[PDB]
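A.B. asks: Would you mind keeping the following structure in view while I ask a few things?
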Amino acid sequence: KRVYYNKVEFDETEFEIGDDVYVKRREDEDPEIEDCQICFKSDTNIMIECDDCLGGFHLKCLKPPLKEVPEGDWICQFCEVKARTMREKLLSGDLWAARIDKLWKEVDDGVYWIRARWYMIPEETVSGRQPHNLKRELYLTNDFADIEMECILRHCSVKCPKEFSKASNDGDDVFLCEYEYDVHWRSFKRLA
Amino acid sequence: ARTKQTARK
Ligand SMILES: [Zn+2]
Ligand SMILES: [Zn+2]
């Protein structure tokens, strides 16, 4: 009744067991480039991301303007004082992210499916975000579901702690996951 | 600090 695959080409995109993807479930624009929160004008000048609000800021537009991308921690002036991307939607709980556990073709109708293992944002755990959390941090739950591959939006990239900081230039779809979160026991375990 | 992309991966 099912034919399982290690990998599947779906709509000219290769999906493989262990891949991480954005998902729009049945029961529930995608801009490449974000605006600077200061000038709102397109530019070749390098744009950095605030650790807190995740807004974009041209280096040359900061006060005082920066020449280089700051190494390590950085927040913008607004967080100092105290259309949406797919990542923005995920982190606001308006779409899902999952790791691909299985892929198969349903024999009865030829439809392709995955077994999704859901990620969860800290806000959606009953105890919520903690001070030590990062804004791009996800937990990998022990919740699973059968989802049609048609419901997959596109890949995201979920990094273990050892590889997260080195992915600082890898774009908007990069997330951190260190822990498995059991939703029933409300407990954490290292993926490591 | 992370950078903002100029194009999708
Ligand atoms: Zn600007
Ligand atoms: Zn900010």
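Here Swiss-Prot sets the residue numbers for chain A, with the shown residues being 128-155, 162-215, 235-344 in order.
For all residues, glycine too, the Cβ spot is worked out from N, Cα and C.
This is the feature table in Swiss-Prot:
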BINDING   A:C169, A:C172, A:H191, A:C194  Zn(2+) 2 binding site
BINDING   A:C183, A:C186, A:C209, A:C212  Zn(2+) 1 binding site
MUTAGEN   A:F190 to A  In ORC1b-PHD(F/A); reduced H3K4me3 interaction
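Looking at the shown structure, can you explain where the listed features end up?
C.D. replies: Counting only residues at least six positions away in the same chain, the Cβ atoms of A:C169, A:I171, A:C172, A:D176, A:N178, A:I179, A:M180 sit under 8 Å from the Cβ of A:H191 (Zn(2+) 2 binding site).
Sequence-distant contacts (6 or more apart, same chain, Cβ under 8 Å) of A:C183 (Zn(2+) 1 binding site) comprise A:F190, A:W207, A:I208, A:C209, A:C212.
According to DSSP, A:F190 (mutagenesis position) is assigned to a strand segment.
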A.B. asks: Using the Cβ center of A:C169, A:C172, A:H191, A:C194 as the Zn(2+) 2 site position, which other residues in that chain lie within 8 Å, going by their Cβ?
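C.D. replies: Sorted by sequence, the hits are A:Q170, A:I171, A:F173, A:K174, A:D176, A:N178, A:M180, A:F190, A:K193.
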A.B. asks: Cα-Cα separation of A:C194 (Zn(2+) 2 binding site) and A:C186 (Zn(2+) 1 binding site), in Å?
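C.D. replies: That comes out at 17 Å between the alpha carbons.
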A.B. asks: Looking only at A:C169, A:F190, A:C212, the recorded positions on record, which one has the least crowded Cβ, with the fewest other Cβ atoms within 10 Å?
C.D. replies: A:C212
A.B. asks: Using a Cβ cut-off of under 6 Å to any atom of ligand 1, determine which of the binding-site residues A:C169, A:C183, A:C186, A:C194 qualify.
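C.D. replies: List returned for ligand 1: A:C169, A:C194.
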